[PDB]
Structure formats: structure tokens, C-alpha cells
Amino acid sequence: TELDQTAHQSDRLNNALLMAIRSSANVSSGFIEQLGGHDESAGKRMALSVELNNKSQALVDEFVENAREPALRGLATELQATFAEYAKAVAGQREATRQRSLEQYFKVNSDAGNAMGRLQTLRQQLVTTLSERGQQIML
Amino acid sequence: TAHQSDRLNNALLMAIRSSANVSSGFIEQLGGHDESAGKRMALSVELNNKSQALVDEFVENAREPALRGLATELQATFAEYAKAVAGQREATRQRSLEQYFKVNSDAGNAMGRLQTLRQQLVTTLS
Ligand SMILES: O=C(O)c1ccccc1O
């Protein structure tokens, strides 16, 4: 049944990164809605961005708990540390939205992109490692 | 089955990055970063073309009747998302905040459905 446990680890990964990117999509589009005077819609996107990054970090933390094989743990905790960096930058984008400052938005939008670029590469290496472990069981 | 999951997961990650880039690009236009906004727009076009190609490969390789209806639903829902993101791009080229807001709800709801659709598709891929 360790076979179906590598699939749960892979789905936690894919869901975490998808929601992590959806959260940045919500703050940027919410920032635009705010500049158009759509305060209510912008507030809902801020809340959705909070909820998505919290859900993603919960999956990430569940991911590193169940990653016990050392061929997997080395990439797992770098994914957690990189994500905490990504989460703070998106949180910085949200406070710039509430403050209506393009200045603060550009200040941390480069941080979010850098951490997201490393998150996507870390997912690729982790997905390959999980797929390799699952295949190792069938042979 | 491994190629289908890679197509599905990469298609969705690239589709959401295509949207995040046009919103980023729109914000750069508001700040006077016209050259940097053009680079976000081009990357959004490319991510959309690549994710559309993966969705097409996925649907063609999803023949087992347990997946045929779910694959077609993914295709149509993905079409709704891409159309909205294309509307985000055209609202950006016309520098219209109101046109951006109109299509933003269509993109958010479609991607919320794609998130649940992808989960159901990979459990049927087991
Ligand atoms: O994924 C979302 O929730 C979303 C929201 C607004 C715009 C584009 C999007 O993908």
C-alpha cells in the first residue's frame, strides 16, 4: 500500500503548487479590481488568496511529514523553506493591494516570482523521485 | 497513464501562470513598465499555446469510456478558462480596468472547476 501512498504525496504536491499559483493570480487580479473601484470583489480575491496559500502550506507540511525516505527528504524541506518565502511575498502583495501602492507591489512581486520559479523546479524533481519510488515497487 | 497525468498537471500549471502573467503585465502598464509588460504578455501567450496543446493531447489519448466524458468536460471547461484569459489579454492591450473586471470572474470560476476536475481525473487514472 506504499504504492498508493506515493500517489497521495504526489497529489499533495500538485494541489499545493496549483493553489499557490492561484493565490498569486488572485492578488494581482484583485489589485486590478481595486483600481477599478471594485472594492467588494477585490476583498473577496484577497480572502481567496489567503485561503489558497493556507491550504497549499497545509498540504506542503503534510507532504514533508510523510516524506521519510532520505532520497525524498532532501528536496522536501527545501520545498517547505522555499514556500514560506513565497507565502510572505504574496502576503506582501496583499498588503500593497489594501494600501493601493504600486510601489510596494513591485517591491515584492519579484520575490514571489523567484520563489515560484524554484518551487516549480522543486516540484519537478520531487515528482520524478516519487514516480521513481512507486515504479521501484512494481519491479 | 504517466504521460496523461503529466499532460494534465502541466496544462493546468501553465494555464494559471498564463493568467498570473497578464495580471502582472497589466499592473506593470499602470506603473509605466511598458517594456516589462510586453514580456509578461508574450509569456502569457506562450503558456496558453502550450497548455492548450497539452489539453488536446490529453483528450485524444483519453478513450476508455470511464474517462471519455470527463475528458470532454475538461476540454470544454479549459476552453472557458482560455477564452477568459484571452479576454484578460485584450483588456490589457486596451488598458481597460472595467473590461478586465468583467472577464475576471469567468477565469476564477473556470479555474476553480478545473481544480476539482483534475482531482477527479487522476483518481479515475488509477
Ligand atoms: O484561479 C483563480 O482563482 C483565478 C482568479 C482570478 C483570475 C484568474 C484565476 O485563475
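Per Swiss-Prot, chain A residues shown: 50-188, in order.
Yeah, the Cβs are placed from backbone N, Cα and C, and that goes for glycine too.
Feature list (source: Swiss-Prot):
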MUTAGEN   A:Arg71 to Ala  Abolishes binding of all ligands
BINDING   A:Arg71, A:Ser72, A:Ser73, A:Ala74, A:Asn75, A:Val76, A:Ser77, A:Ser78, A:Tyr135, A:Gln142, A:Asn158  L-quinate binding site
BINDING   A:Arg71, A:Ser72, A:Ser73, A:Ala74, A:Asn75, A:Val76, A:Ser77, A:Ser78, A:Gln169  3,4-dihydroxybenzoate binding site
BINDING   A:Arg71, A:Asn75, A:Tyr135  salicylate binding site
BINDING   A:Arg71, A:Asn75  benzoate binding site
MUTAGEN   A:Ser73 to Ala  Abolishes binding of quinate and protocatechuate, and shows reduced affinity for benzoate and salicylate
MUTAGEN   A:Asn75 to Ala  Abolishes binding of benzoate and protocatechuate, and shows reduced affinity for quinate and salicylate
MUTAGEN   A:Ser78 to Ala  Does not significantly alter binding of benzoate and protocatechuate
MUTAGEN   A:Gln142 to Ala  Strong decrease in quinate binding and small decrease in affinity for salicylate
MUTAGEN   A:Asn158 to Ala  Strong decrease in quinate binding and small decrease in affinity for salicylate
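Overlay of Swiss-Prot annotations on the structure.
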residue	record	Cβ contacts under 8 Å, 6 or more apart
A:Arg71	mutagenesis position	A:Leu97, A:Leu101
A:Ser73	mutagenesis position	A:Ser98, A:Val139, A:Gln142, A:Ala161, A:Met165
A:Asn75	mutagenesis position	A:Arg94, A:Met95, A:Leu97, A:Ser98, A:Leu101
A:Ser77	L-quinate binding site	A:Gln142
A:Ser78	mutagenesis position	A:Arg94
A:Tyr135	L-quinate binding site	A:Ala69, A:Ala161, A:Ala164, A:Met165, A:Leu168
A:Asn158	mutagenesis position	A:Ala138, A:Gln142
A:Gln169	3,4-dihydroxybenzoate binding site	A:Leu66
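Not one of the recorded positions A:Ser73, A:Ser77, A:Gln142, A:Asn158 has a CB under 6 Å from ligand 1. Whole-number maximum of the Cα to Cα distances across the salicylate-binding residues A:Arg71, A:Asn75, A:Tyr135: 14 angstrom. Each of the recorded positions A:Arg71, A:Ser77, A:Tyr135 was checked for a CB under 8 angstroms from a CB of chain B; the ones meeting this are A:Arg71, A:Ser77.
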